[PDB]
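Beneath this line is the structure, given in structure tokens, with notes to follow.
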Amino acid sequence: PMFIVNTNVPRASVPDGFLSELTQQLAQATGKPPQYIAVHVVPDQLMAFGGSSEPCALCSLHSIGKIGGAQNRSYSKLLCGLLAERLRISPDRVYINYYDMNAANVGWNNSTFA
Amino acid sequence: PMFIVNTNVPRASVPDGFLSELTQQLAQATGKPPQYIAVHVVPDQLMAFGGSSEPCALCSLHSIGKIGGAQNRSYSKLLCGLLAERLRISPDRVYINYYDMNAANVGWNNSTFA
Amino acid sequence: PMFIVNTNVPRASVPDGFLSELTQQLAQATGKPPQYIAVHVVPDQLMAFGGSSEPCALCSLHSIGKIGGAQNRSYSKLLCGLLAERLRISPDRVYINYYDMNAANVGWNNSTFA
Ligand SMILES: CC1(C)C=Cc2c(ccc3c2OC[C@@H](c2ccc(O)cc2O)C3)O1
Ligand SMILES: [Cl-]
Ligand SMILES: [Cl-]
Ligand SMILES: [Cl-]
Ligand SMILES: [Cl-]
Ligand SMILES: [Cl-]
Ligand SMILES: [Cl-]
Ligand SMILES: [Cl-]
Ligand SMILES: [Cl-]
Ligand SMILES: [Cl-]
Ligand SMILES: [Cl-]
Ligand SMILES: [Cl-]
Ligand SMILES: [Cl-]
Ligand code: NA
């Protein structure tokens, strides 16, 4: 799986250990080994949410499977909770797009997962 | 909806108010209230279009609904016009990918829209 | 087509010719003229892959057609080869998401390709 967060919060507000915390919590949440989890945090972005540039985040979670109605509600609580606690971003200023990828459409190490 | 523009134009060339204009014009175009529109502008990128590093932009518009053949033509005329007039990017150096998101796959405010 | 690479490798380690090399190699691989290939390289990113911060890349390739099981397996070899040789990234620290775009969902030059 791959989790990306884009935010206007400054880099200095991203706590040391945040990427590891995302890696471990997503491993627990998705049930996938942490070795398959990639995380990407992009601070200091020029963004607006609802026309306001108060702290916000635009995120995506891509996974081969483990995406679905109930699971995505659970991921959203987890991820909004982390963004609120660690980056001080209000959950109503977070969007997370979820993507269930077909294995044939995910390349890794000179092949795909199909 | 979420609109992202990545461009090699420098940050100082992005006019004051551009994120507000995008918010307002996309609210009008999509018919969604501006409170639901998020915008993300990423200048100073290392990009090429057709092998040329002249000004260009790579964009995406994600929305729950309001995506389709005729609508996307209209969005493209609007957005290429704005990138040309505001950022001085030729419309034939712009790509915009459009994504119709299922509500179950969009997280917000500790939940999803499903 | 559009190819995006996000990486934690520093900007100074990205060769000046890399976007042009990607453009030409992707034109040959996809069979599309280079004028329609766009490339975007984002260095210096805060990322982890499998919980560690050694060089890695998260990439995407979007194309109207020329996407599929066998083609994607081939693209992964090309793109891992380029990222390994030019950016010194191990191929098992590369993910590439592939997207077969509908022409109606790709805007360009004030319209879409539909
Ligand atoms: C960090 C990374 C990239 C995560 C993917 C990965 C790996 C090392 C070994 C394997 C990995 O994912 C694929 C796994 C595998 C491959 C093909 C398949 O059909 C099923 C799998 O579970 C083996 O390191
Ligand atoms: Cl996965
Ligand atoms: Cl592991
Ligand atoms: Cl589910
Ligand atoms: Cl897919
Ligand atoms: Cl929406
Ligand atoms: Cl339509
Ligand atoms: Cl969807
Ligand atoms: Cl294309
Ligand atoms: Cl494209
Ligand atoms: Cl280049
Ligand atoms: Cl194929
Ligand atoms: Cl599509
Ligand atoms: Na996408």
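For chain A, we keep the numbers from Swiss-Prot: what you see runs 2-115, in order.
From the backbone N, Cα and C atoms, a Cβ is placed for every residue, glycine too.
As given in Swiss-Prot:
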- A:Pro2: active site, proton acceptor (ACT_SITE)
- A:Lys33, A:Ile65, A:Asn98: substrate binding site (BINDING)
- A:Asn111 to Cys: Causes formation of interchain disulfide bonds with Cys-81 from another subunit (MUTAGEN)
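Among the recorded positions A:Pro2, A:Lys33, A:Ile65, A:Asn98, A:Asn111, the ones whose Cβ sits under 8 Å from a Cβ of chain B are, in sequence order, A:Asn98.
Residue pairs drawn from A:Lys33, A:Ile65, A:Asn98, the listed substrate binders, are separated by up to 19 Å at the Cα level. Secondary structure at A:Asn98 (substrate binding site), as computed by DSSP, is strand. Close to the residue listed as 'active site, proton acceptor', meaning Cα to Cα within 10 A, are the following recorded positions out of A:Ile65, A:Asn98, A:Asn111: A:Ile65. For chain C, the nearby recorded positions by a Cβ gap under 8 A, listed in sequence order, are A:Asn111, drawn from A:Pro2, A:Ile65, A:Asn111. In this structure, the C-alpha atom of A:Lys33 (substrate binding site) lies 21 angstrom from that of A:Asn111 (mutagenesis position). A gap of 27 Å separates the Cα atoms of A:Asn98 (substrate binding site) and A:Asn111 (mutagenesis position). Note: the Cα of A:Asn111 (mutagenesis position) and the Cα of A:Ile65 (substrate binding site) are spaced 18 Å from each other. According to DSSP, A:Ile65 (substrate binding site) is assigned to coil rather than to any helix or strand.
The Cβ neighbour count for A:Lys33 (substrate binding site), using a 10 Å radius over every protein chain in view, is 16. Taken residue by residue with DSSP, A:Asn111 (mutagenesis position) is part of neither helix nor strand, so it is coil. All protein chains shown were included, and the count of other CB atoms within 10 Å of the CB of the residue listed as 'active site, proton acceptor' stands at 25.
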